[PDB]
Number of protein chains: 2
Amino acid sequence: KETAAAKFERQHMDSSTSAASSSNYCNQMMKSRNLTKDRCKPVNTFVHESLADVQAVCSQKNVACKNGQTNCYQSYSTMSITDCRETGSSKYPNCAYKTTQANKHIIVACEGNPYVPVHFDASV
Amino acid sequence: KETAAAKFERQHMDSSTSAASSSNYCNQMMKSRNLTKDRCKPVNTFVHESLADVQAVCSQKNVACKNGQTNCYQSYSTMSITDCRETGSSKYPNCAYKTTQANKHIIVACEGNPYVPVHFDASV
Ligand SMILES: O[C@@H]1CO[C@@H]2OCC[C@@H]21
Ligand SMILES: O[C@@H]1CO[C@@H]2OCC[C@@H]21
Ligand SMILES: O[C@@H]1CO[C@@H]2OCC[C@@H]21
Ligand SMILES: O[C@@H]1CO[C@@H]2OCC[C@@H]21
Ligand SMILES: O[C@@H]1CO[C@@H]2OCC[C@@H]21
Ligand SMILES: O[C@@H]1CO[C@@H]2OCC[C@@H]21
Ligand SMILES: O[C@@H]1CO[C@@H]2OCC[C@@H]21
Ligand SMILES: O[C@@H]1CO[C@@H]2OCC[C@@H]21
Ligand SMILES: O[C@@H]1CO[C@@H]2OCC[C@@H]21
Ligand SMILES: O[C@@H]1CO[C@@H]2OCC[C@@H]21
Ligand SMILES: O[C@@H]1CO[C@@H]2OCC[C@@H]21
Ligand SMILES: O[C@@H]1CO[C@@H]2OCC[C@@H]21
Ligand SMILES: O[C@@H]1CO[C@@H]2OCC[C@@H]21
Ligand SMILES: O[C@@H]1CO[C@@H]2OCC[C@@H]21
Ligand SMILES: O[C@@H]1CO[C@@H]2OCC[C@@H]21
Ligand SMILES: O[C@@H]1CO[C@@H]2OCC[C@@H]21
Ligand SMILES: O[C@@H]1CO[C@@H]2OCC[C@@H]21
Ligand SMILES: O[C@@H]1CO[C@@H]2OCC[C@@H]21
């Protein structure tokens, strides 16, 4: 199995590009990151910043997670992100995603020692 | 009990202002909209557009909800919104919220006849 931290990296980190390259970005990334393997993951966000910048969020603004847990953190600054969301004719195993690029604060849940992101809660 | 539609209006509609008026906007609105009555609701978004503009989202871009349901819709345009999130010393019944104003697409789940918003899924 993956560690929680490694799974966060796989699902949510894209430090290789400053933003989505095209309207097919999500189709490509959801597939290559193994998020369409056993089902179509309905919604997923990729962050276009360094791993260090995203891990740093765990020592930024402490806020409540959507479920009421206390280990969530909101980035002080906005970050380049891409929201990927299933759309239209999407039906496993023929997944299809809408790509929406934006610049927003991210909110992540952190755990462990070292204290690192393990869930993407939301973006604002 | 409230209808689902009326509950959405109570939790999520603020057509009276173009944006959050101050850093205390969320403290005021979470209280006056009864979201701190029996507990501190951890996270909640208010939309600063007409009720008609928000209801109109139900006939815009059909996308998957975070849970995989198919009745979610993403606004074609961005809208003025305020994210309210519990912060710091927040402990029922002394709720405390961080106010973050932004301009984003909204995603809502719709139901019924007439087909209207019943849940706020996310914003991008
Ligand atoms: O390293 C960071 C991660 O993504 C940004 O755009 C390209 C490089 C920048
Ligand atoms: O808007 C985002 C922020 O930085 C990226 O470079 C091109 C656009 C991307
Ligand atoms: O097309 C836009 C412009 O720059 C971004 O980096 C990858 C492609 C994005
Ligand atoms: O960054 C966004 C994502 O895809 C669009 O087409 C290229 C740039 C636009
Ligand atoms: O374009 C890419 C290539 O393969 C992905 O699955 C469908 C289309 C996606
Ligand atoms: O699919 C997208 C398109 O550009 C990114 O770099 C590698 C693949 C990524
Ligand atoms: O918080 C983590 C710990 O190491 C990274 O470099 C700076 C911040 C990142
Ligand atoms: O409530 C506080 C907020 O962050 C600390 O670490 C986890 C919970 C502790
Ligand atoms: O975390 C979820 C995934 O997509 C949504 O956009 C903002 C955050 C929401
Ligand atoms: O009616 C709409 C709802 O909120 C906007 O700013 C004030 C009026 C506008
Ligand atoms: O940014 C939002 C969009 O419209 C509002 O008027 C003042 C700022 C508010
Ligand atoms: O202060 C800003 C400027 O205009 C917005 O409408 C209410 C207050 C907001
Ligand atoms: O709109 C945002 C929300 O609160 C800030 O102070 C007033 C305007 C700023
Ligand atoms: O400022 C307002 C007034 O009452 C709310 O609960 C705490 C503070 C909030
Ligand atoms: O609390 C906020 C401050 O301004 C809005 O109009 C009525 C109260 C709302
Ligand atoms: O979709 C709903 C139905 O009535 C409202 O006025 C236009 C759109 C709104
Ligand atoms: O799958 C489609 C998408 O919208 C229709 O109404 C509910 C589900 C139907
Ligand atoms: O719906 C939730 C509530 O707050 C988050 O900001 C974007 C949407 C997320």
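In chain B, numbers come from Swiss-Prot; the residues present are 27-150, in order.
Note that Cβ sites are derived from N, Cα and C of the backbone, with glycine treated the same way.
Per Swiss-Prot, active site, proton acceptor is recorded for B:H38. Other Cβ atoms within 10 Å of the Cβ of B:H38 (mutagenesis position), summed over all protein chains shown, number 19.
Here Swiss-Prot flags B:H145 as active site, proton donor. With a 10 A radius on its CB, B:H145 (mutagenesis position) counts 20 other CB atoms from all the protein chains.
Its Cβ taken as reference, B:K67 (substrate binding site) is surrounded by 20 other Cβ atoms within 10 Å in the chains shown. Among the features that Swiss-Prot reports, substrate binding site is placed at B:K33, B:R36, B:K67, B:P68, B:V69, B:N70, B:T71, B:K92, B:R111.
Under the heading of mutagenesis, Swiss-Prot lists B:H38 to A and annotates it as follows: Loss of activity.
According to Swiss-Prot, the mutagenesis experiment B:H145 to A carries this note: Loss of activity.
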Near-A candidates in B:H38, B:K67, B:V69, B:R111, B:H145, the recorded positions, by Cβ under 8 Å: B:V69, B:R111
Which listed residue (B:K33, B:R111) has most other Cβ within 10 Å, given these are binding-site residues: B:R111
Using a 10 Å cut-off between Cα atoms, which of these recorded positions sit near B:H145 (mutagenesis position): B:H38, B:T71, B:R111? B:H38
Determine, from DSSP, whether B:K33 (substrate binding site) sits in helix, strand or coil. helix
Among all protein chains shown, how many Cβ atoms are found within 10 Å of the Cβ of B:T71 (substrate binding site), not counting that one? 22
DSSP three-state assignment for B:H38 (mutagenesis position): helix
